[PDB]
Amino acid sequence: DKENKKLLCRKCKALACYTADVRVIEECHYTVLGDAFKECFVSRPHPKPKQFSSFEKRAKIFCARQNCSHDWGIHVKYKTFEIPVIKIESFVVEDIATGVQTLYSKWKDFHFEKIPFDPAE
Amino acid sequence: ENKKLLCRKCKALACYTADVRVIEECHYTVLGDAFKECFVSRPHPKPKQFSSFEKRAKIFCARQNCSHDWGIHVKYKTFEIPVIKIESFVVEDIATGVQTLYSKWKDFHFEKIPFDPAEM
RNA sequence: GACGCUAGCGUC
RNA sequence: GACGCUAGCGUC
Ligand SMILES: [Zn+2]
Ligand SMILES: [Zn+2]
């Protein structure tokens, strides 16, 4: 099934977002739309910011819970956007209908409705 | 179908899948003296005990300018046999020449004959 | 060897 | 972020 699911912080199990809000960039990197998600993480400047492809890595992002702060990925400037790029190995996927939890390590293995990124949203 | 194993670094022939035997559905060895000629052994720098056999030596390609790490040599029951890691080799289908790079034994599906003490 | 983990480095 | 490579540590 490619039904909607929620991502929970792997360390504290707090809700982070839903698969409906996830968008794919270059069929390789995954970001999250919406302002609600922006409240769920904090950023911190990247100690070794490197550049590659079409965007620029500025900071790492972590769980906003002060009792977690699990590494969630990075924040990058892509074209004219400042957007979060998350790594799936930092989360637990939960199916909304059953509660079943899955621990993935790479995005290639997680098969869900991978809605491509739309600059208009 | 039968396949041969080549050294990942220099592509030298190591053995054929027909000679491979599985111990406790988890560790892979090879029978016959021909294979014994293709590798050299070396006392393991971190020997240790687990399950039913002791890790005594590290083994490497005998070809010297290659010397690619192939695994270890162990004492298992009344035999001392080599145990190899597929990640150190290229699998080539003999009929087609197609070369395959595996990382884990779980992924290479072939006739996995269990080790039998009466042979070798 | 079979798996897991930490650190570091390299490419777009 | 996505891969890739080292080194070390642990378990059986
Ligand atoms: Zn958390
Ligand atoms: Zn070799």
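Note that chain B is numbered according to Swiss-Prot, with residues 804-923 shown in order.
How was it done? The header gives X-ray crystallography, 3.4 Å.
Note that Cβ sites are derived from N, Cα and C of the backbone, with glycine treated the same way.
Some features that Swiss-Prot has for this protein:
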- B:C810, B:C813, B:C864, B:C869: Zn(2+) binding site (BINDING)
- B:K849 to R: Decreased ubiquitination and function in RIG-I signaling pathway without effect on RNA-binding; when associated with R-788, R-851, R-888, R-907 and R-909 (MUTAGEN)
- B:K851 to R: Decreased ubiquitination and function in RIG-I signaling pathway without effect on RNA-binding; when associated with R-788, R-849, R-888, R-907 and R-909 (MUTAGEN)
- B:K888 to R: Decreased ubiquitination and function in RIG-I signaling pathway without effect on RNA-binding; when associated with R-788, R-849, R-851, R-907 and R-909 (MUTAGEN)
- B:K907 to R: Decreased ubiquitination and function in RIG-I signaling pathway without effect on RNA-binding; when associated with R-788, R-849, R-851, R-888 and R-909 (MUTAGEN)
- B:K909 to Q: Acetylation-mimic mutant which abolishes the ability to inhibit viral replication (MUTAGEN)
- B:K909 to R: Acetylation-resistant mutant which inhibits viral replication similar to the wild-type. Decreased ubiquitination and function in RIG-I signaling pathway without effect on RNA-binding; when associated with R-788, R-849, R-851, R-888 and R-907 (MUTAGEN)
By Cα-Cα distance, the member of binding-site residues B:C810, B:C813, B:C864, B:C869 nearest B:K909 (mutagenesis position): B:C810
Any further residue of that chain within 8 Å (Cβ to the Cβ centroid of B:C810, B:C813, B:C864, B:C869) of the recorded Zn(2+) site: B:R811, B:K812, B:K814, B:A815, B:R866, B:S870, B:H871
Inter-residue Cα distance where the pair is B:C810 (Zn(2+) binding site) and B:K888 (mutagenesis position), in Å: 11
Cα proximity to B:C810 (Zn(2+) binding site), best match among mutagenesis positions B:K849, B:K851, B:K907: B:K907
Between B:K849 (mutagenesis position) and B:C864 (Zn(2+) binding site): CA-CA distance (Å): 19
Mutagenesis positions listed as B:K849, B:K888, B:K907, least Cβ neighbours within 10 Å: B:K849
Binding-site residues listed as B:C810, B:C813, B:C864, B:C869, least Cβ neighbours within 10 Å: B:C813
Cα distance (Å, whole number) from B:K907 (mutagenesis position) to B:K851 (mutagenesis position): 22
Conformational class of B:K888 (mutagenesis position) under the three-state DSSP mapping: coil
Where the C-beta lies under 6 angstroms from ligand 2, the matching recorded positions among B:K849, B:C864, B:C869: B:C864, B:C869
Three-class DSSP secondary structure - B:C869 (Zn(2+) binding site): coil
Count of other CB atoms lying within 10 Å of the CB belonging to B:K851 (mutagenesis position): 8
